[PDB]
Amino acid sequence: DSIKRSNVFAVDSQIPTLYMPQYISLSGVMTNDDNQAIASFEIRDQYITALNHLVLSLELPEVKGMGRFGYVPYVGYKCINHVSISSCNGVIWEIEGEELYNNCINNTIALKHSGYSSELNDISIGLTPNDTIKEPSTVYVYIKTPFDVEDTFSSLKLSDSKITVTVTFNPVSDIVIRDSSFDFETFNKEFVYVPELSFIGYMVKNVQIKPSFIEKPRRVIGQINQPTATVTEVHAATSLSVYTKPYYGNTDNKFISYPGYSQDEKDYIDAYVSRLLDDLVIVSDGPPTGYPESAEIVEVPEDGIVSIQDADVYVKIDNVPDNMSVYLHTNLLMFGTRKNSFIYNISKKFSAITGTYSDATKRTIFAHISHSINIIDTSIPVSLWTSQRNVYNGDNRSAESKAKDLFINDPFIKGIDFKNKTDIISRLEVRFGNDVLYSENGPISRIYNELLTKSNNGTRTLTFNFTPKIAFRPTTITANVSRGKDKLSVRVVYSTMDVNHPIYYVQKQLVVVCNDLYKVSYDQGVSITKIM
Amino acid sequence: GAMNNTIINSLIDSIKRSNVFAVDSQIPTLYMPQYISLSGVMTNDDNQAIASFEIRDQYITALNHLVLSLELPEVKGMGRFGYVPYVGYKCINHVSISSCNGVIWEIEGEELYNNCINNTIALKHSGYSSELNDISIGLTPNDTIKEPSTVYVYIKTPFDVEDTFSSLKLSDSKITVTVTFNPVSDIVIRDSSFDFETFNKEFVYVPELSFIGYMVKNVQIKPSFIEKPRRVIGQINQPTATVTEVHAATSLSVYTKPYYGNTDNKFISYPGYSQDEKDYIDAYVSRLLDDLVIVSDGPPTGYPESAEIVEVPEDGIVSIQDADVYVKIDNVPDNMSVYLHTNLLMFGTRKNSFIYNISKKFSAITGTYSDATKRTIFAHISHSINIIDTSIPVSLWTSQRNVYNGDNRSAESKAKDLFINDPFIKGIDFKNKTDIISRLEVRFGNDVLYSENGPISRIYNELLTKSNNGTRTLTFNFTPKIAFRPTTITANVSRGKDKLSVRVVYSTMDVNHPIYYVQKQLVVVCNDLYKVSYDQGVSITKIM
Amino acid sequence: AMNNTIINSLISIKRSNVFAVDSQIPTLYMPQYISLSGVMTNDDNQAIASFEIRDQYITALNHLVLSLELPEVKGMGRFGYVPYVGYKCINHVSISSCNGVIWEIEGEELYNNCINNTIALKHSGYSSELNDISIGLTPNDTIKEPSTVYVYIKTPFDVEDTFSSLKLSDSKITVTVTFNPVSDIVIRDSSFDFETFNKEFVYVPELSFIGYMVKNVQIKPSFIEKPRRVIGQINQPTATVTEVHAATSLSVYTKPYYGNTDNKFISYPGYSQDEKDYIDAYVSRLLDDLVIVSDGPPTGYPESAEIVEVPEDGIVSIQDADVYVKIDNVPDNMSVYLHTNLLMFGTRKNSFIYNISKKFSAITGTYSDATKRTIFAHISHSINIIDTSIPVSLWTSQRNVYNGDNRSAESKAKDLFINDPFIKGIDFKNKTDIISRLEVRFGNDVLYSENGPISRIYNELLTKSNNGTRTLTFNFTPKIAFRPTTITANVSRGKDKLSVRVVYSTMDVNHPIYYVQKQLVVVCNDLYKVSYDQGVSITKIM
């Protein structure tokens, strides 16, 4: 043929730079000077030319004693408060614990390694003061850095300089789900973080160092219930993410139910339904006892239907003794702002309850439950049911049920529900300087974020860099200081919720994440410079 | 130190080496992206919903990643209702992207779905939730069946393949995106009780097209190559289909589709959101069980004269011809007896020949009678029910070919039947499990291009595309996309090699089985190569 | 419309075009899926299939797929195929030419390379139809319907599609597939007639590949990675790979050896392959004999069995362990009984006992008068994956001072033979990590040493796998585009071998898992050069 063709059946195998990799594990220096746990790891070796893929391992201890206890899912990531990689010239790269987690949110393997098992995350119960609740375990946390992007090409080079990796830890309270029965006071005193930093080191023969570009995240958290947040000195940004976080400071961080390892939306709902059912349908000899005076427990008629206002509940239990009767708690949990206002009753959220009474165990075994319980219901702190805004008692459960409530202090919760299902941003407005950069009603920016990144856990994100990661200077939003366009102001309009619904009182915090472009220069030690 | 002594000595020069520890950061073309959302123009020209979106801006240099949002309304009233899974994709009948020079790219709704079938995120966004897909029941004429929702449909185009590089460029031209919608009947699963007549009248498609626009400073446009699908649907029950004017094809896909025109599109059961094979079967078993095993005081009533309900003997075994059914129910009242419907659903072509009985498909039924609810709670069911059984339209049980009554269920059960009009069903079953092609033959003109017995072309399709929902596909292009000109099957018009003729050999099915009467349609998809030239407006030319 | 802040932001330096690309005309070729029938040769009477590829138009090939026609299984008894049956069928694969072997792999190593390809594993046979244990009632009853399984033979010629393809310089390429005995791929009970099945069963293979007809092919030399395994002596914590000159990676894992047993196990979960599924299947199998509702003391159990009646209290005390048993709808003439020593193990007559009945804390259910059996509602136990992985032989071994298997004859008849060739660790799920320390020596000097499985963590991380091994990677350089980075050897210094030493964690001698034999497996990936000058040939880099 006359035409010149490109070879698609063969390739010239290039000889690469002569190097040798090695997995290096290092023990750190623990410091507790708010008495926050800080681990410092010093990397200095004449043969370690470059490094990447930082993995922090943590030896979790044996948990002995009484009460309910369980670690948060992906415990290893939740342990980290802040990570900082510095040199003699200063901080090269740094991240907030939540942002590291957010970057690793789609890496299923990294999340599994950090601690995601029935052994770690299911809520285990200790019976004797020497009973083992949790056996000792080791978790591996992948510290994803921009030095991993293109493996050897993106690796952090060491120009005979001392690289220091500083890991700040969140209090153990954050990574633990426990009940009142558990002796947390002793546990918090005795618990110590046992870390070990691992990395892939490279010994390079005649390394030809060239300058590079690195993306670094920056978050700004707005004031409690303020729908505005501003990121200053925005000169070269690659992306801008916007999300909400719930503030549970006004509460005691206690919740009725938790599903454990099983983390699906249905799992959260089923756990809640199970916890309520114990007090919702009662088989007792005469009127049930051990409930507040405020509680309205009605006997189920021969018809099987109990009418709570317009809501009808069908309750039918088999093998009930002749001396006993079937009862229904018509106001298990209720909320109202006024005496002549809408009432949010959890008992009204049930339509059908069927089961069989066990004479052997003296308890009701529920077969089928027809309800309208949602993720939000499972995400309401117990404090909000008994808040000052409520004209009613609120929590009409038994003392036995209330004692089973669990403290959840997970630092990385988003939205207003445990699954971040409910979208509470009705409108988004992003301003560069004073002019509107972007505005939306629907979460189309989140839809694109989820689509482009092939993620199911996305955020309302504005991407400015669609340029390949390999051999390219990232495309950034250019600033105009003279025109005043040197800042990014975000304003949201929260979705209007009913005042008589307890979720309305969940304090919100707007989080704005900005990824800034920096230049890496290895001339006279490792140093990073902000692009301006 | 930290590095091992064996490593240090191994390294610690003359040969030229490629730098693997650093890279030259190239300065890219100066551009700025922006997510742009546009409201369209609704047209009803029979009376097909057509949305037109006009894109014309001097600063929108290029665009890609088309996302069509749809506002689903609040569904109020009585009866059973639910949307089909991935409702957003099923909503689309045809998509066309055109310019002043004509159509640039166009796709059939099913082919867009087929291209997005492996994108789990895109399928979730289009409408895949218990809130949307489970069959909800309305009790009062003002009861809310379904709350309003917004779905997002990703219109995957060849302009997304290599992001900015593959993007559709606008040479100061008007780009028009035309979306033709399928009737709402297709995207809805409802019963007779539901007022569909009022719903069909009141329902309107509310769309909004979104895309990633790019403002490029001094754009250097170069010509490109685009692959465009083209389907041919063969005649009802015919095992042949031919694609004409095949000059430069990159691939050829072959699959089967059922035709339910001869039926009223009604089916006994539907699993809702839970879409697994077992879910479909369990739903069917659950729907049948209500009439299959009856606890009654004397012989059961409310069943046709044709029904043969036999009392279960002390041994527990009821013999329906060769088939033995073991039925044992606990807590049965002394005044009542356990009964078994021995011919719940039956089919036969001749007066005393072979019979396909659904009751014979059960071997063991165990449970406990509830005195409180006056109903039987089934514990364990041993059966041989398959996906095909759940995919048989009710019409075929009561067809003229059947010598028997067919549907011997209660009127209560029959009233619970659901209309399913999903436009993207493949094969002869709801899960496309049953492979009905015993042999495939592809002819380029008069000569055999490819032939197979097993679905090895589907195995390669699934393997190469990392898909679990593949088709018998012949790929001709194994060359990297965008970077090169795609490898195509070259035509020979003179010899008569300007057409692809597909011939299949369907599996031979039993005449006494209702699935035999399910009309089939062979679908052949051809991906043709086209050249994109941006000289004096955007234009595409077929490679010949 | 574009926003005013964007237009003003944009409206001399050399820029790379990111919005357009020059469409290169590729090498003129035509692909074709080619399927070939082989030559079956039984000459240990191992099934060997040979496929000869020689055609003037087949210039190059890649993506080898082995089809396998599984027959209809008729008769009586319990039968089921192993998960990913197609991969388990293969014992060895060899691709050779007139110059010799180009590339070869062990069946387990091919499986290990394809372990993360979900599609390839599904194609090989992963269904409820194939993997659940079906039961045949009549001698003419169909246990399993005939099926076709597709096995993807992943070769280094698939890495960069057309670029990495195996070129044929007018040479005869022979693909040789050695099969494992059908015993390995089958889970059956004693009731099943395996003797007749093993005689009648024949491997029906067909090799498929993507052939390419290239016009004026410009062949250039390439680099290939080839695996090599070394299996250590039974229970030996050391293994050595000789002639290591240019290795890209080194994997280390453990395998159980069930030669000292009859390969029979109490339970198997079928298609459902999760850890919980394995445990639940075991609990279900034990429960039949664990809690008995009988009129007077239960019968049909060995003299050695200690079946105690459950008191009004509901608690039965087996030494320190307390079992709460409460069953509803029990007839007045009948009583609730608990087998206090269903399975037990001890090395000394009056010492520590490992009792499976002690592993249960609560058992609740309801007696069915209609079916005359107990339907269990909730079971609170401490049963683990190891328990489900103990062969029945070890419960009744000579080491045991007790009888061991105190189950009913009915339960014992339900035991299944499992001969899966690709089991790792000491449990069916390879959950239990038994390596306490790993030591790798290149020559006589320590190359790498670790306590924790940080090499496995990196393996799982870098390869995006959930089924990883303690692996040492030496090549972090891009595949095909570059010559792979390898460990360089020094023959003169004796640095030409990789010696692996492990420290296994020791189990309790009174636990039946201690008597499960281990085997250390060391995999070495060596670099080879492919030269197509005067036929296809591979040369080891030294």
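Each residue's number is its place along the chain shown, starting with 1.
How was it done? The header gives X-ray crystallography, 3.1 Å.
The backbone N, Cα and C atoms fix where each Cβ goes, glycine too.
The annotation that Swiss-Prot gives for the mutagenesis experiment B:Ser25 to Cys (Swiss-Prot position 26) reads: Confers 40% resistance to rifampicin. Around B:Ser25 (mutagenesis position), a 10 Å sphere centred on its CB holds 16 further CB atoms from the protein chains shown. B:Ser25 (mutagenesis position) falls outside any helix or strand according to DSSP and counts as coil.
The annotation that Swiss-Prot gives for the mutagenesis experiment B:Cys91 to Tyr (Swiss-Prot position 94) reads: Confers 30% resistance to rifampicin. Shown in sequence order, B:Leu70, B:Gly109, B:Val151, B:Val153, B:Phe181, B:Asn182, B:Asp186, B:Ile187, B:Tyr205 are the residues of the chain, 6+ apart in sequence, with a C-beta less than 8 angstroms from the C-beta of B:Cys91 (mutagenesis position).
Annotation for B:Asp172 (mutagenesis position): spatial neighbours B:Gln58, criterion Cβ-Cβ under 8 Å with sequence separation of six or more. According to Swiss-Prot, the experimentally introduced change B:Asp172 to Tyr (Swiss-Prot position 175) is described as follows: Confers 50% resistance to rifampicin.
For the published mutagenesis B:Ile436 to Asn (Swiss-Prot position 439), Swiss-Prot gives the following note: Confers 45% resistance to rifampicin. The 10 Å shell around the Cβ of B:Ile436 (mutagenesis position) contains 19 further Cβ atoms across the protein chains shown. Classification of B:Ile436 (mutagenesis position) by DSSP places it in coil, neither helical nor stranded.
According to DSSP, B:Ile482 (mutagenesis position) is assigned to coil rather than to any helix or strand. Record note (Swiss-Prot) on the mutagenesis of B:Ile482 to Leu (Swiss-Prot position 485): Confers 60% resistance to rifampicin.
Other Cβ atoms within 10 Å of the Cβ of B:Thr508 (mutagenesis position) number 9 in total over all chains. For the mutagenesis of B:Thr508 to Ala (Swiss-Prot position 511), Swiss-Prot gives this note: Confers 35% resistance to rifampicin. The structure shown keeps the original residue.
B:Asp510 to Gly (Swiss-Prot position 513) appears in Swiss-Prot as a published mutagenesis result, with the remark: Induces the protein to polymerize into flat, purely hexagonal sheets instead of the curved hexagonal/pentagonal coats that are normally seen on the surface of IV membranes. Long-range Cβ contacts of B:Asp510 (mutagenesis position) within its own chain (separation 6+, distance under 8 Å): B:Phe354, B:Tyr356, B:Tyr516.
Here the C-alpha separation of B:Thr508 (mutagenesis position) and B:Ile482 (mutagenesis position) works out to 44 Å.
The Cβ neighbour count for B:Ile482 (mutagenesis position), using a 10 Å radius and every protein chain shown, is 16.
Under DSSP, B:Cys91 (mutagenesis position) is assigned to a helix (H, G or I) in the three-state scheme. For chain C, the nearby mutagenesis positions by a Cβ gap under 8 A, listed in sequence order, are B:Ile482, drawn from B:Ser25, B:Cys91, B:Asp172, B:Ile436, B:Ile482, B:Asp510. Chain A comes within the C-beta cut-off of under 8 angstroms for the following of the mutagenesis positions B:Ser25, B:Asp172, B:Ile482, B:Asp510: B:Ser25. For the pair B:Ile436 (mutagenesis position) and B:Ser25 (mutagenesis position), the Cα-Cα distance reads 55 Å. Across the fold, the C-alpha of B:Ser25 (mutagenesis position) and the C-alpha of B:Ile482 (mutagenesis position) stand 22 Å from each other.
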